[PDB]
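A.B. asks: Before anything else, here's the structure in question.
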Amino acid sequence: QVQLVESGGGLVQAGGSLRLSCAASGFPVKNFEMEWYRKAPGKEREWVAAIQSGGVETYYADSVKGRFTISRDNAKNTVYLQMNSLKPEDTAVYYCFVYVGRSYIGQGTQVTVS
Amino acid sequence: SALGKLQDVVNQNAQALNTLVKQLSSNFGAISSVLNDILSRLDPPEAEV
Amino acid sequence: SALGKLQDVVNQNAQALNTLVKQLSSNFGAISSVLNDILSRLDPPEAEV
Amino acid sequence: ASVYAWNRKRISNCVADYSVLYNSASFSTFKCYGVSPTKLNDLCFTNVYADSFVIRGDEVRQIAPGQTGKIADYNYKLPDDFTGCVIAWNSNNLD
């Protein structure tokens, strides 16, 4: 019943811009905290950004503060993530994360910076 | 109706057992009177009340 | 068994009294049979039930 | 140690002053279940079974009798008849 699907990925160069999406079904997004994780090849899965369930506070990881932007759309049941000032260290498969009872992981979309 | 003093005893006992049966379908404050949809649709520590 | 009509009255009175006293080891659905272990670290609007 | 391998460190054969642990303001929540924290200094216990783990900051309300969650239903389950105190504080400055 609950499923996250990810889109909006593509191939960009160093310093390009992109905007992902995480369309959700089976639950409203005004009640649950939302996260994103990424998997670089050869690296472990690391947390990217978060907005709480109230939609008030924003958090980011240490290397992505000041450059990435997280946005939420409660009307379309979709959470988006914005790319600015892309470096090739962020070459990863980006998964959106939510805890609705138990945590569900989408298949993600490959985003490469080259 | 000559035999009413035996018939009222059987009628009172039958109405007592049927009243005992018919209060199995009472919620007593519940969503449902059946245990199974209480156990299925509700989390078990707050299904305990 | 000659004096059974006297003995069964004392037997059912004593066994009713024992069944009354044997009720005193029951929390009736609480966590423990100790009153303070029910009540006093639980918040006082939620141990009264 | 984290919640897949939550440490159980039992405490026995000592005198446990809980008025020191009550009056420390460093702890965020002090959810408790058995018998009063005023008379925690007044009673005597058989075993303690003290535990020690780190959760997420949104996973505070999972630590209760009969919750739902990947911590609650898959990793670390409390009984419905749990008698103890949950003592938690923020560890963003240490982790």
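So for chain D, numbering is Swiss-Prot's, and the shown residues are 348-442, in order.
Just so you know, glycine gets a Cβ as well, placed from its N, Cα and C.
Straight out of Swiss-Prot:
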type    : residues        : note
VARIANT : D:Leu368 to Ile : In strain: Omicron/XBB.1.5, Omicron/EG.5.1
VARIANT : D:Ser371 to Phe : In strain: Omicron/BA.2, Omicron/BA.2.12.1, Omicron/BA.2.75, Omicron/BA.4, Omicron/BA.5, Omicron/BQ.1.1, Omicron/XBB.1.5, Omicron/EG.5.1
VARIANT : D:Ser371 to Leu : In strain: Omicron/BA.1
VARIANT : D:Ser373 to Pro : In strain: Omicron/BA.1, Omicron/BA.2, Omicron/BA.2.12.1, Omicron/BA.2.75, Omicron/BA.4, Omicron/BA.5, Omicron/BQ.1.1, Omicron/XBB.1.5, Omicron/EG.5.1
VARIANT : D:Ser375 to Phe : In strain: Omicron/BA.1, Omicron/BA.2, Omicron/BA.2.12.1, Omicron/BA.2.75, Omicron/BA.4, Omicron/BA.5, Omicron/BQ.1.1, Omicron/XBB.1.5, Omicron/EG.5.1
VARIANT : D:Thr376 to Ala : In strain: Omicron/BA.2, Omicron/BA.2.12.1, Omicron/BA.4, Omicron/BA.5, Omicron/BQ.1.1, Omicron/XBB.1.5, Omicron/EG.5.1
VARIANT : D:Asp405 to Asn : In strain: Omicron/BA.2, Omicron/BA.2.12.1, Omicron/BA.2.75, Omicron/BA.4, Omicron/BA.5, Omicron/BQ.1.1, Omicron/XBB.1.5, Omicron/EG.5.1; complete loss of interaction with host integrins
VARIANT : D:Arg408 to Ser : In strain: Omicron/BA.2, Omicron/BA.2.12.1, Omicron/BA.2.75, Omicron/BA.4, Omicron/BA.5, Omicron/BQ.1.1, Omicron/XBB.1.5, Omicron/EG.5.1
VARIANT : D:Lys417 to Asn : In strain: Beta/B.1.351, Omicron/BA.1, Omicron/BA.2, Omicron/BA.2.12.1, Omicron/BA.2.75, Omicron/BA.4, Omicron/BA.5, Omicron/BQ.1.1, Omicron/XBB.1.5, Omicron/EG.5.1; May enhance affinity to human ACE2 receptor
VARIANT : D:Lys417 to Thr : In strain: Gamma/P.1
VARIANT : D:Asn440 to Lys : In strain: Omicron/BA.1, Omicron/BA.2, Omicron/BA.2.12.1, Omicron/BA.2.75, Omicron/BA.4, Omicron/BA.5, Omicron/BQ.1.1, Omicron/XBB.1.5, Omicron/EG.5.1
A.B. asks: Between C-alpha atoms, which of these variant positions comes nearest to D:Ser371 (variant position): D:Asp405, D:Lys417, D:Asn440?
C.D. replies: D:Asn440
A.B. asks: Of the variant positions D:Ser373, D:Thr376, D:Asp405, D:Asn440, which one sits closest to D:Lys417 (variant position) when you measure Cα to Cα?
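C.D. replies: Of all the candidates listed, D:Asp405 is nearest in space.
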A.B. asks: Between the variant positions D:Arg408, D:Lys417, whose Cβ has more other Cβ atoms within 10 Å than any of the rest?
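C.D. replies: Ranked by Cβ atoms within 10 Å, first place goes to D:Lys417.
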A.B. asks: Hey, what's the Cβ neighbour count for D:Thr376 (variant position) at 10 Å?
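C.D. replies: For D:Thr376 (variant position), the 10 Å Cβ neighbour count is 13.
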A.B. asks: Could you tell me which three-state DSSP class D:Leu368 (variant position) falls into?
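C.D. replies: Where D:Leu368 (variant position) sits, the three-state DSSP reduction gives helix.
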A.B. asks: Taking the Cβ of D:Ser373 (variant position) as the centre, how many other Cβ atoms fall within a 10 Å radius?
C.D. replies: 7
A.B. asks: Taking DSSP three-state, what's D:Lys417 (variant position) in: helix, strand or coil?
C.D. replies: helix
